[PDB]
Structures are given as structure tokens and as C-alpha cells.
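J.: Can you keep this structure in mind? I'll have questions shortly.
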2 protein chains.
Amino acid sequence: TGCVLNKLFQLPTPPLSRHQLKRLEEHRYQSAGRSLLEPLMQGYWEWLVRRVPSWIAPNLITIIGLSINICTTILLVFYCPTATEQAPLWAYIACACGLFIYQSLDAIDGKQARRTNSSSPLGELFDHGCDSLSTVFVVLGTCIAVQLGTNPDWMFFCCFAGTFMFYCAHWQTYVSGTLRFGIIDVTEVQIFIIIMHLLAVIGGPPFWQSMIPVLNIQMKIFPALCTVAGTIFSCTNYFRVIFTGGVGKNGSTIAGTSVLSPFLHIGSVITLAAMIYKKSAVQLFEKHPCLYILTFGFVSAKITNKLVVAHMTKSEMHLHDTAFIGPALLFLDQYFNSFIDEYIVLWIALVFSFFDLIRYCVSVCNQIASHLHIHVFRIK
Amino acid sequence: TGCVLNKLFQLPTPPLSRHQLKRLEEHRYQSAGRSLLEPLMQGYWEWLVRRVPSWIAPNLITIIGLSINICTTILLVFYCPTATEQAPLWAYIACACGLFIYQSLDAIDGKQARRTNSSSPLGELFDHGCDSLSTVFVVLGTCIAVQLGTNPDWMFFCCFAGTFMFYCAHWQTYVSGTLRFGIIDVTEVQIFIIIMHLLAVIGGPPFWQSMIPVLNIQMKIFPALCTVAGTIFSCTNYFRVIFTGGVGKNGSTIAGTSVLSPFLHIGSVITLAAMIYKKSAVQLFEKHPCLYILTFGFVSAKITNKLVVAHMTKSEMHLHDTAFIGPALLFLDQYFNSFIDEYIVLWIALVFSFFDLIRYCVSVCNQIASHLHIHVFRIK
Ligand SMILES: C[N+](C)(C)CCOP(=O)([O-])OP(=O)(O)OC[C@H]1O[C@@H](n2ccc(N)nc2=O)[C@H](O)[C@@H]1O
Ligand SMILES: C[N+](C)(C)CCOP(=O)([O-])OP(=O)(O)OC[C@H]1O[C@@H](n2ccc(N)nc2=O)[C@H](O)[C@@H]1O
Ligand SMILES: [Mg+2]
Ligand SMILES: [Mg+2]
Ligand SMILES: [Mg+2]
Ligand SMILES: [Mg+2]
């Protein structure tokens, strides 16, 4: 049983050459900037991390974080799959508490890593690899909380903008070598999302359906308008640095590739999502919104994780990836006038994309761990 | 003018690594077998090659062959673009003479190469690269001669079968290292095509429309039935050797790749041609058959030439190639319910595929020529 399962999750060919892993060993983390709300929370997080026992490995906290986040959002998705129903109030509280636990466990893992001398390139790749998967579920859970499924165009834009903004933050890191925090970053967005879930508890659908008297717009467009305003502001800060801050030869990226090369990957994901939406004869997204976002979210999360791998190995990005096979199956199905029911194909695309993400992650983590001789979830 | 034009035809990145070209230098041509009609023509070709002056480089004869073949077929395509009209009789004679000149010039180029000590890996790549382009035009010209455009399903199968059979002959060479001639090969097929053009001169449309009394099938299906029978016979000889004749480790190819890997490339070309045909709302192939065959022919010819390159460099085949961009443009256009007229998109796809083929060929030929220090069209 263990031999077949291990063979199922290992990639047939090693994803990294021997020279990139050695180059990965020479990598040294550099970050700059300070978020607006971060200095107040540091006192809380410094208290919390000191209570964690020293024998707990860093990557085990992260996986606990994801598991709490996945379970609470999947339960919320289970109760409200078209985003029009109302779930029991305690489910939103559980998601609210789960995200607060996630944020608290994320922010202390590197403090535990420092204190215990267990900082490693595996930890950095795993952390940012965990952040990439969590981001799709938090924005989806937000969309459920505001019942944005009744207005799909706003739902489509907001969910994919968050994934695109998160990828673009990592894109800046691929060119410049340094993680730069804005005034509004992950902490402010997540704090805004936890409070929003509590208003969804207090006011329900009548609050969200109430009219804002000054603007004559529905209240549901305000988080989306905040997403528009937030995207423009965040992109402006990020885009100045990609075009002017290239440290490679002749202002190229650190890998010597074109500064526009990561755009094509996330752009292809967003474009494919747009192609399937506007051509669907059965209104696929409107009938099954949560399942669709999860399918392309795993595709998007893997593409982000490949950029992290590309960052850590100082390598080029190949546009051709197996992650697009699942969306292509959906894309080919719509080409034949939906000869098979798209809902069945979407489940096939979901299951494939999930397993393909997990297979890549397990194979990369195991290969690096064997080379550096540490265990991923155990301290020696 | 010369700097911009040279930049237009060179690929931005060198297609071959330094180690594959060195490995290409160690390649030694090996062939086995004898065709049925070849021993009688050898006496004629030995007479002809002795009359060619020794200062003519081999690759210049080949390019003369292609130019005569291209011009005569394009003139025939110019007169009969839907394959239903009748061209003037002298145009078929010119094509008949042109193919006879092609065959005669092809068969003597290696004899000239031997006699003059000018045999080189560039010559072998250029020769098989020239054969791959000529094959699409000869089968297309045959289809014009029999007016097969009135029956598109037979026209589609026969043209693509010839390209697939020719690729498969080279596929056997990629696994086994040796060119194996059958009893029915290029010589017998071309001799059958020259005689067929002369019957098209003698009998015209009434002969081709006459009923065969014993079978109750139209005469137009007989070359296609010969193509079916020929494909089955030829595939049977070829397919035994791919499955049992692998000389690599554990019966793999000489490059260590799966024996099924070349199938995916030519299969994708044939499948794409099939997708665009059956979904077209405007009956695109029936209105513009010659233009369609030329578009996918250049795609198919390049993919064959990449296999030749893959053979000569003992390298793996990458499925991702720029040659598919042109068909994909057509494929994406049909996905949006033909928002642009497919005829215009097909011209765009033709022009792109032609330039992309030429760009690849010029860049590869120039890179190898500079490394081995010979001139492609000039003997020192
Ligand atoms: C801004 N925060 C701190 C609130 C959260 C986002 O920040 P993050 O999690 O991307 O990184 P961070 O600022 O916590 O940095 C912690 C650092 O610890 C290291 N790290 C992380 C995870 C892990 N399993 N092992 C590690 O050694 C990495 O070098 C990481 O960069
Ligand atoms: C069976 N024929 C001979 C009628 C035609 C098909 O055969 P082909 O053209 O593939 O090869 P061939 O049997 O003429 O072999 C001629 C050989 O000459 C060499 N050659 C070819 C072309 C060229 N410009 N320079 C060369 O040195 C190659 O090694 C080639 O293999
Ligand atoms: Mg952290
Ligand atoms: Mg983190
Ligand atoms: Mg020859
Ligand atoms: Mg030849």
C-alpha cells in the first residue's frame, strides 16, 4: 500500500536539476518594508510563539493552519454552493475563528524557525507555497459571506484579482529579490475579511441587500469597489518596481529572463477562466460557482508555486505545464458544444488539478529534503 | 536591408546546444534495403550524375528541385483552387515533367556528394528536410489531378495519410538508426503519380467520372482505396520494427525516450486538422481546400524536420512548438463562433506557418554550417 501510494505522488522525472538545488542552497532571504498594522500585532505574536514547545517543527504548524482553513471553508462551501443560501451563523464564526488561527499560526512559524535554528530553504518554499493555496479559499469564503454568487461578473473579477495581486507580489520578488510589504497587505485584507464575516453574522442578507443612499449602488459592490480601488493602488506600487527595479543585466530579471515573462502564466489562467465563462451555454459558473473557483484556484496556486520554485532556483519559467490540462479538458469540451455535461467535466478537472498540485508539491519537497538531509515535518 | 532581413530569419535563441552539434558530428549514415524499381533506374541516374559538373554543390540541386516542384504545383493550385475546375492540359504536363525532374535531381544529389567528398551532416538534414516539404505538394497536386475536392472526406484522409506515412518512415529511423526501404516506397508512389497525371491529360473528367462496373464505386475512390491498402501494408512493415527493434536501453529509442513519443506530434497535427474540419460552420475546407492543405502541410513539414533534427542530435522531442500557433489561431477563431472570417484567419495562419518554417530551417542550417565551417550552397 505504501509503495503504490508513494509512486502515485512522486513525479516520474525529478523537477529540479542538480545545479539549481545547489544554487538554491546559496539563496539568502531578504525582506524590506513594514505594514501599517504589523507593529501592534508583533507584541501579541511574540507572546504566542514563546508558548509553542520547541520540539514542534515549523512546517507542521503551517499544515495545521491549512487544514483548519480548508475544513472551515469547505464546510461553508458545503452549506452554500450557489452562494445564495444562508448558512447557520456558527459556520461563519468557525470560518472567522479559523482565519484568525491561520493568521496567528502563519505569523509565528518563522519566529519559531528562527528561535530553533531550523530556518531552511524548504521552509521558505513551503510557507509561500502554503500562502498561495490559502488565498483562493479566503477570498472564496469572503464571496460566500457576502452572497456574491447572485452577481457573477463582480464575483469573477474579485476572486481572480486577489489571486493575480498575490501572484504579482511574488512577481516583484522574482525580479528584485526582496519581499516588499505595502501599507495595505495580507494583514489588512485578512483583518477586513474577519470583520466582514462578523457583519454577515450580525446583519445577514437584509443588511447586504440594503441600499447605500448616497451612491445608489448595492452594498455588495462596495467590497468589489474596494477590490477595484485596492487593485489599482497595489498594482501601481508593484508595477513601478518591475519596470525600474530590475537588478539583472540590462535591467532584466535576476534569472536573465524578460520582466514580462511571469505575466503570461497568470494571464493565461485568468484568460482561460474568462474564455470558459463567456462561451458556456449552460451558465456553468452561475449554477456551480464554488466548484469553478476551486478548480482554477488549484491551477493558479500551482502556477504561483512554480514561480516560487523558479525564484528559489533562479530559473526560467516554462509556459507549458501539466496544470493547464484540466482547464484544457473543460476548454475542449466547450469546443464540441458540450457533448458531455460540463458539470461532470468540471469535477474531472477539479480532481485532476488537485492531484496534480499535490503530486508536484510532494515530489519537490521530498527531493529537496533528501538533498539537504532534513525531515520536512520533524526536527532532529 | 541585409541586416534586417538576416535578423528576420534567424531565431532569437540558438536551437541546438553545443553538446548536440558535437554529437551530430559523430553521426554516421546507415541505410538498408532495396526498392523494387530502384535497380533499373540506377543505370539512368548513374549516367545523369556524371554529366553534372563537379563545381555544383549538392544542396543547390535540391533547392532547384524544390523550386521547380513548388512553381509547377502552385501554378496548378492557381488554376484549380476548389479542385473542381479543369486546368489547361500543359499545366499537368509541366507538373508531370517537374516531378520527373525532382525525382531525377533528388536521386543524383547523394551520388554527386559521394563523388566530390562533400558528404556532410548538413547535406543529410537538408535532403530529408527537402523531402518533407515536397511530399505535401506532390499529394496535393495528385488530388487536383483527380479532382478529389468534390469528395472532401476522401481528400482529407489521403493527403494526411501520405504525410503521416512519410513521418512514420522517419519515426522508424529515429528508433532504429537505419533507413529501411520497402517494396513500395517513394519511387513507386511517385511513378504511380506521374502516370496518373498523364491519364488525367488523356481522359479528363469523363474518365474520372466513369463507373467501374465490377465494384459499383466511383473511379475517384480507387487511388484513395489504394491509399488505404498502401497505408495498412506500409504501417504493418513499419510498426513491427518500432515495437520489436528498439536498440536503446530496455528496448527504448536511441535517445532513451518512449517509442510512442513521436506519435503525439504528428497525431496532434492530424487531430487539429480533424477538429477544424468537423466543427467549421462555413464548410471551410470545401470552399478553400488547397489553402488548407498548404497551411497544415507547412506545420507537418516542420514537425517532420524537427524529428530529423531530433534524430541527428539524439535528443528528445518537445511537444510544445511555435508551429502549432498558426493552427491554434484557427482553432481559437472557431471557438468564438468565427467572429472573424475563417478565410482571412487561414491566410494569416498560412503566412505565419510558412515564415516560421523558413525561420527555423535558415537558423538551424546557418548554425550548423558555421560550426562545421562549410558553406551550405558552395564547395570550397
Ligand atoms: C507579514 N506576516 C509576518 C504577518 C506574514 C507574512 O510573512 P511570511 O509568512 O511570508 O514570512 P515572515 O515575514 O513570517 O518570515 C518568516 C520567515 O521564516 C522562514 N521560514 C518560514 C516557514 C518555515 N516553515 N520555515 C522557515 O524557516 C522564511 O525564511 C520566512 O521568510
Ligand atoms: C531512394 N532514392 C535514392 C531514389 C531517393 C531517396 O533517398 P534519399 O534522398 O533520402 O537518400 P539517398 O539514398 O539518395 O542517399 C544519399 C545520401 O547522400 C547524402 N547527402 C544528401 C544530400 C546532400 N545535399 N548531401 C549529402 O551528402 C546523405 O548522406 C544521403 O543519405
Ligand atoms: Mg510566517
Ligand atoms: Mg507565510
Ligand atoms: Mg538524394
Ligand atoms: Mg532525398
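Using the numbering of Swiss-Prot, the residues shown for chain A are 28-407, in order.
For this deposited structure, the header notes the method as electron microscopy, 3.9 Å.
For all residues, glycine too, the Cβ spot is worked out from N, Cα and C.
Under the heading active site, proton acceptor, Swiss-Prot lists A:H155, citing a curator's inference as support. Annotation source Swiss-Prot lists CDP-choline binding site at A:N86, A:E151. The annotation Mg(2+) 2 binding site is assigned in Swiss-Prot to A:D133, A:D154, A:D158 on the grounds of experimental evidence. Here Swiss-Prot flags A:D133, A:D154 as Mg(2+) 1 binding site. In Swiss-Prot, the entry for mutagenesis A:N86 to A states: Strongly decreased cholinephosphotransferase activity. The structure shown retains the original residue. For the mutagenesis of A:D136 to A, Swiss-Prot gives this note: Decreased cholinephosphotransferase activity. The structure shown keeps the original residue. Annotation of the published mutagenesis A:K138 to M in Swiss-Prot: Induces a reduction in both cholinephosphotransferase and ethanolaminephosphotransferase activities; the original residue is retained in the structure shown. Quoted from Swiss-Prot, the note attached to the mutagenesis of A:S146 to Q or C states: No effect. Under mutagenesis, Swiss-Prot gives A:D154 to A with this note: Abolished cholinephosphotransferase activity. Annotation of the mutagenesis experiment A:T162 to F in Swiss-Prot: Decreased cholinephosphotransferase activity. Under the heading of mutagenesis, Swiss-Prot lists A:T214 to A and annotates it as follows: Alters the profile of diacylglycerol utilization and results in modest reduction in enzyme activity. Recorded in Swiss-Prot as a mutagenesis result, A:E215 to A or D carries the remark: Induces a strong reduction in enzyme activity without altering diacylglycerol specificity. What Swiss-Prot notes for the published mutagenesis of A:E215 to Q is this: Induces a strong reduction in enzyme activity and alters diacylglycerol specificity. One mutagenesis experiment catalogued in Swiss-Prot, A:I221 to A, is accompanied by this note: Alters the profile of diacylglycerol utilization and results in modest reduction in enzyme activity.
Just tell me what is around each of these and how deep it sits.
T.: Classification of A:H155 (active site, proton acceptor) by DSSP places it within a helix. Taking Cβ-Cβ distances under 8 Å and a sequence gap of 6 or more within the same chain, the neighbours of A:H155 (active site, proton acceptor) are A:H197, A:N332, A:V335.
In the three-state DSSP reading, A:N86 (mutagenesis position) counts as helix. Annotation for A:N86 (mutagenesis position): same-chain Cβ neighbours under 8 Å, separated by at least 6 residues, are A:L149, A:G150, A:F153, A:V403, A:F404.
In this view, A:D158 (Mg(2+) 2 binding site) is surrounded by 21 other Cβ atoms within 10 Å of its Cβ, with every protein chain counted.
A sphere of 10 angstroms centred on the C-beta of A:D133 (Mg(2+) 2 binding site) encloses 21 other C-beta atoms.
Other Cβ atoms within 10 Å of the Cβ of A:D136 (mutagenesis position) number 24 in total over all chains.
Long-range Cβ neighbours of A:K138 (mutagenesis position) (same chain, at least 6 residues apart, Cβ-Cβ under 8 Å): A:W72, A:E73, A:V76.
Reduced to three states, the DSSP call for A:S146 (mutagenesis position) is coil.
The Cβ of A:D154 (mutagenesis position) lies under 8 Å from the Cβ of A:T89, A:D133, A:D136, A:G137, each on the same chain and at least six residues away in sequence.
In three-state terms derived from DSSP, A:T162 (mutagenesis position) belongs to a helical segment.
If you take the C-beta of A:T214 (mutagenesis position) and look for same-chain residues 6 or more apart in sequence within under 8 angstroms, you find A:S62, A:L63, A:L64, A:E65, A:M68, A:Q130. For the recorded site, A:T214 (mutagenesis position), the DSSP three-state label reads helix.
Long-range Cβ proximity for A:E215 (mutagenesis position), meaning a same-chain Cβ under 8 A and a gap of 6 or more residues, is found for A:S62, A:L63, A:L64.
For A:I221 (mutagenesis position), the same-chain residues that are 6 or more apart in sequence and have a Cβ closer than 8 Å to its Cβ are A:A123, A:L126, A:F127.
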J.: Which is it, of A:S146, A:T162: the one of these mutagenesis positions whose Cβ has the most other Cβ atoms within 10 Å?
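T.: Of the mutagenesis positions A:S146, A:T162, the most buried by Cβ count within 10 Å is A:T162.
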J.: What is the interatomic distance between the Cα atoms of A:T162 (mutagenesis position) and A:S146 (mutagenesis position), given in whole Å?
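T.: Cα-Cα, rounded: 24 Å.
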J.: Excluding near sequence neighbours, so keeping only residues 6 or more apart in the same chain, what lies with its CB under 8 A of A:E151 (CDP-choline binding site)?
T.: A:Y56, A:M339
J.: DSSP on A:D133 (Mg(2+) 2 binding site), three-state: which is it?
T.: helix
J.: Tell me which mutagenesis positions (A:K138, A:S146, A:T162, A:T214, A:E215, A:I221) have a Cβ under 6 A from ligand 4; sequence order is fine.
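T.: If the test is a Cβ under 6 Å from any atom of ligand 4, the answer is none.
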J.: Taking the mean position of the Cβ atoms of A:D133, A:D154, A:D158 as the Mg(2+) 2 site, which residues outside that list, in the same chain, have a Cβ no more than 8 Å away, listed in sequence order?
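T.: Going along the sequence, the neighbours appear as A:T89, A:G92, A:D136, A:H155, A:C157, A:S161.
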J.: For ligand 3, list the recorded positions among A:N86, A:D133, A:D136, A:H155, A:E215 whose CB atom is within a distance below 6 Å of it, in sequence order.
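T.: Among A:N86, A:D133, A:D136, A:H155, A:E215, near ligand 3: A:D133, A:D136.
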J.: In whole Å, how far does the CA atom of A:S146 (mutagenesis position) lie from that of A:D158 (Mg(2+) 2 binding site)?
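T.: A:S146 (mutagenesis position) to A:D158 (Mg(2+) 2 binding site), Cα-Cα distance: 17 Å.
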J.: Should A:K138 (mutagenesis position) be counted as helix, strand, or coil on the basis of DSSP?
T.: helix
